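Remarks on the structure that follows.
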Amino acid sequence: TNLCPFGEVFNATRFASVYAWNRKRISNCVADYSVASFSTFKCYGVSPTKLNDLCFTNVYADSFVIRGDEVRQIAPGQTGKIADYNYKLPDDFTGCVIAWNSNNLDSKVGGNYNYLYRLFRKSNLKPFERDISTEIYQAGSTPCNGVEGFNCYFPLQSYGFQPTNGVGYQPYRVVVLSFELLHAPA
Amino acid sequence: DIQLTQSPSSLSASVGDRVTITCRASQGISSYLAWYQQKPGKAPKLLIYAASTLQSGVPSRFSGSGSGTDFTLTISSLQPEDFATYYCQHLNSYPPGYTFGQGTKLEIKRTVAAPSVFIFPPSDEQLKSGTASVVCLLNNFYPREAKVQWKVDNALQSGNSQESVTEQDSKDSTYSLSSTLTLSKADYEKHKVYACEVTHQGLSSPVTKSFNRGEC
Amino acid sequence: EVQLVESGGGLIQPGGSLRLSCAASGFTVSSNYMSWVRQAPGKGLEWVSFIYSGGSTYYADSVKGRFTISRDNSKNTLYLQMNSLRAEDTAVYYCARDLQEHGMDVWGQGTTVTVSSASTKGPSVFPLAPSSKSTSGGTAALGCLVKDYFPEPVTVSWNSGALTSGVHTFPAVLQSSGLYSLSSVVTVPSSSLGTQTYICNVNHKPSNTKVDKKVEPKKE
Ligand SMILES: *[C@@H]1O[C@H](CO)[C@@H](O)[C@H](O)[C@H]1NC(C)=O
């Protein structure tokens, strides 16, 4: 048996910050469909009439943590701090976005400062781009020379998840399944 | 929608006192909240962000904290330079934007001070236009509350006066008040004694200043 | 020297358009989040709009579809285009460099926007003349009555700026005629009345009226 390792993705103990989102290739395996226990489940571009010769190819599973009210940004055609500077889906996205509340895993009563998102960036991400720079951001004319200070900012900001945050501000774990839908015999 | 309700709305407090302004959120928000100080006629000044982090340059007597829906700003020992209106601010995630609290006005308490009272007749220039403004001035007093009673040939006037009050002074923490009585030229010329009678906590009995139309 | 300087506000009829400018110095507009915040007279702060470092723009629901935020890199300037203005857009408009979770740290001084059908009118300036009854070595009061103008604001100075101590310039009041009136007063030594010259300098920029008025004891 070589069942596809989705359990490794959805059930991972730790999730990445969204600026450093993880990508898992799903390949050379047989998928165990196993399904509405999820607060978001949305698919895009999956438009097939014939269902008998369906083949999923180029399957990637991306995963990360964002705020409940940011999950709306993980969709084609959206804007915001997450879609502009952290995780960008393309207009023609084909695949599904899956999310669930993880307040009891990813919040801490003192505030969890381990989860971050990129706050400063001079231009938008391209689709499926991952920016992990920690270069000090130059918000002025004077160079920073890697020293923080006025107009010289660490580009990442903490979410500070706390269990008493409003539900829209609580951490959500997100899995983005992207693929191409081809028509082919097995 | 999310609302930030500050309390109290207004507050008088003496130098050296401990002041605590609350911001209550109508629903759960994030861990982040900011506080601004707006002095009259000036742009807001940032004091605290991230609920408790002091903005660079802000004096240590300012502090903030909070959790859940109830957040506070605190001045440990009120200095006189700390009069203002105070606003809390939350950066919302969807729709992106800011909510402000309605604000809390903080004024300084001080010793009672009686007003100095001056009355001014209408000018000959203004009277050629057919209107007479008579002005009563209450200068440098505390507390704010004061009664100005206009008298015209000893009849108490109601309904033809307007007043306005300055903001608290920076050098002495007093208020000043001005009240204007408006009459037509025709009506002005029908009476002789114009008087302004002032009642205030700092005066043992009311004080009256007057002039007789057309004298001196 | 880090500052924001707004301009472009003024009196405009309902339905008209205005364009506000915010000239920055000390940081790069095109690299920062920037917000517009407004304050209706005697009211609180209301957030209007911001633009992100990377160009996305967002608007409060009360200005959706009528306002547009934008910026010009080469002039280091932020703009707010305001169309279909309504009376309740009347406010002081502040621009601010926005650091998101780290607050709005740099503010401009504001530009005043008055949306109304009424027309501009410059003020008359009348003397509040010191009393003949003023006490010898005591304190006397005098001033200027700044009457019947639209819209706000007026500024008042004394002796071109040389006299500032003892000056009270009062909040204007709105009279039933729809026009504003205010008074500005000064307490000075009674013994100074015959010698030193007192002049209030009134300026009402919405109509380019300037008026000086010498305030002296009235004759007999
Ligand atoms: C994750 O663990 C639960 C616990 O039994 C299991 O039911 C679920 O199938 C797992 N997820 C996947 C994708 O296998």
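To match Swiss-Prot, the residue numbers of chain A are left as they are there, and the shown ones run 333-367, 372-522.
So this one's X-ray crystallography, 2.4 Å, going by the header.
Cβ atoms are placed via backbone N, Cα and C, with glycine included.
For A:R346 (variant position), other Cβ atoms within 10 Å of its Cβ number 9. The natural variant A:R346 to K is recorded by Swiss-Prot, whose note states: In strain: Mu/B.1.621.
Close to A:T376 (variant position) in the fold, though at least 6 residues off in sequence, lie A:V407, A:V433, A:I434, A:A435, A:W436, A:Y508, A:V510, each with a CB less than 8 Å from its CB. In Swiss-Prot, a natural variant is listed as A:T376 to A, annotated with the note In strain: Omicron/BA.2, Omicron/BA.2.12.1, Omicron/BA.4, Omicron/BA.5, Omicron/BQ.1.1, Omicron/XBB.1.5, Omicron/EG.5.1.
Close to A:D405 (variant position) in the fold, though at least 6 residues off in sequence, lie A:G504, A:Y505, each with a CB less than 8 Å from its CB. Under its natural variant entries, Swiss-Prot includes A:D405 to N with the note: In strain: Omicron/BA.2, Omicron/BA.2.12.1, Omicron/BA.2.75, Omicron/BA.4, Omicron/BA.5, Omicron/BQ.1.1, Omicron/XBB.1.5, Omicron/EG.5.1; complete loss of interaction with host integrins.
Remark: A:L452 (variant position) has A:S349, A:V350, A:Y351, A:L492, A:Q493, A:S494, A:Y495 as non-local neighbours, by Cβ distance under 8 Å and separation of at least 6 in sequence. In Swiss-Prot, a published natural variant is listed as A:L452 to Q, annotated In strain: Omicron/BA.2.12.1.
Record note (Swiss-Prot), mutagenesis A:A475 to V: Increased resistance to neutralizing antibodies. The unchanged residue is displayed. Within 10 Å of the C-beta of A:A475 (mutagenesis position) we count 22 further C-beta atoms, all protein chains included.
Under mutagenesis, Swiss-Prot gives A:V483 to A with this note: Increased resistance to neutralizing antibodies. Reduced to three states, the DSSP call for A:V483 (mutagenesis position) is coil. Non-local contacts of A:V483 (mutagenesis position) by the CB criterion (under 8 A, 6+ apart in sequence, same chain) comprise A:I472.
For A:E484 (variant position), the same-chain residues lying six or more positions away in sequence with a CB closer than 8 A to its CB are A:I472, A:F490. In Swiss-Prot, the entry for natural variant A:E484 to K states: In strain: Beta/B.1.351, Eta/B.1.525, Theta/P.3, Iota/B.1.526, B.1.1.318, Gamma/P.1, Zeta/P.2 and Mu/B.1.621; May enhance affinity to human ACE2 receptor. The structure shown retains the original residue.
According to Swiss-Prot, the mutagenesis experiment A:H519 to P carries the annotation: Increased resistance to human covalescent sera neutralization. With a 10 A radius on its CB, A:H519 (mutagenesis position) counts 12 other CB atoms from all the protein chains.
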*Straight-line CA separation, A:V367 and A:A372, 4 intervening residues not modelled, Å*: 8
*Roughly how many Å separate the Cα of A:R346 (variant position) from that of A:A475 (mutagenesis position), to the nearest whole number?*
33
_Alpha-carbon distance [A:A475 (mutagenesis position); A:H519 (mutagenesis position)] in Å_ = 50
*asked:* Under a three-state reading of DSSP, tell me whether A:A475 (mutagenesis position) is helix, strand or coil.
replied: coil
